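**Student:** If you scroll down you'll find the structure; I have some questions about it.
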Amino acid sequence: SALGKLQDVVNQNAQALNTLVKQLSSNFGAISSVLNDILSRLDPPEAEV
Amino acid sequence: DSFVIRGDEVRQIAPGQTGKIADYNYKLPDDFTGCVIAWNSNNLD
């Protein structure tokens, strides 16, 4: 850990991208997170919400 | 638009609703429909 600051930069960027990708799985208050599924099993007027 | 339908079909004719009349007979668009006015016509029949 001699190169602490540079390794910290790399880790911070990896952390940001990783959490950004993790947010996709989050439900966000809808019936399901995966978008194809929410499209498939509801009518378009209801699925829109 | 003028047509004659039964009381249940009156519920059926709404935007985005799904029913035997709604699926095939008559479909409202996924957009505002101005108004829907329904009254029984049994005396006229």
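Residue numbering for chain A follows Swiss-Prot, covering 943-991 in order.
Header entry for method reads electron microscopy, 3.1 Å.
Cβ coordinates are placed from backbone N, Cα and C, and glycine is handled just like the others.
The note that Swiss-Prot attaches to the natural variant A:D950 to N is: In strain: Delta/B.1.617.2, Mu/B.1.621. For A:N969 to K, Swiss-Prot lists a natural variant annotated as follows: In strain: Omicron/BA.1, Omicron/BA.2, Omicron/BA.2.12.1, Omicron/BA.2.75, Omicron/BA.4, Omicron/BA.5, Omicron/BQ.1.1, Omicron/XBB.1.5, Omicron/EG.5.1. Annotation of the natural variant A:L981 to F in Swiss-Prot: In strain: Omicron/BA.1. What Swiss-Prot says about the natural variant A:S982 to A is this: In strain: Alpha/B.1.1.7.
Help me understand the surroundings of these features in the structure.
**Tutor:** Within the same chain, no residue at least 6 positions away from A:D950 (variant position) has a Cβ under 8 Å from its Cβ. DSSP assigns A:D950 (variant position) to a helical segment in the three-state reduction.
Following the DSSP three-state reduction, the secondary structure of A:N969 (variant position) is coil. Non-local neighbourhood of A:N969 (variant position): A:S975, each in the same chain, at least six residues away, with C-beta under 8 Å from its C-beta.
The secondary structure of A:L981 (variant position), as reduced to three states from DSSP, is helical. Cβ neighbour count for A:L981 (variant position): 12 (other Cβ atoms within 10 Å of its Cβ, all protein chains included).
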**Student:** What is the total of other Cβ atoms whose distance to the Cβ of A:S982 (variant position) is within 10 Å?
**Tutor:** 10
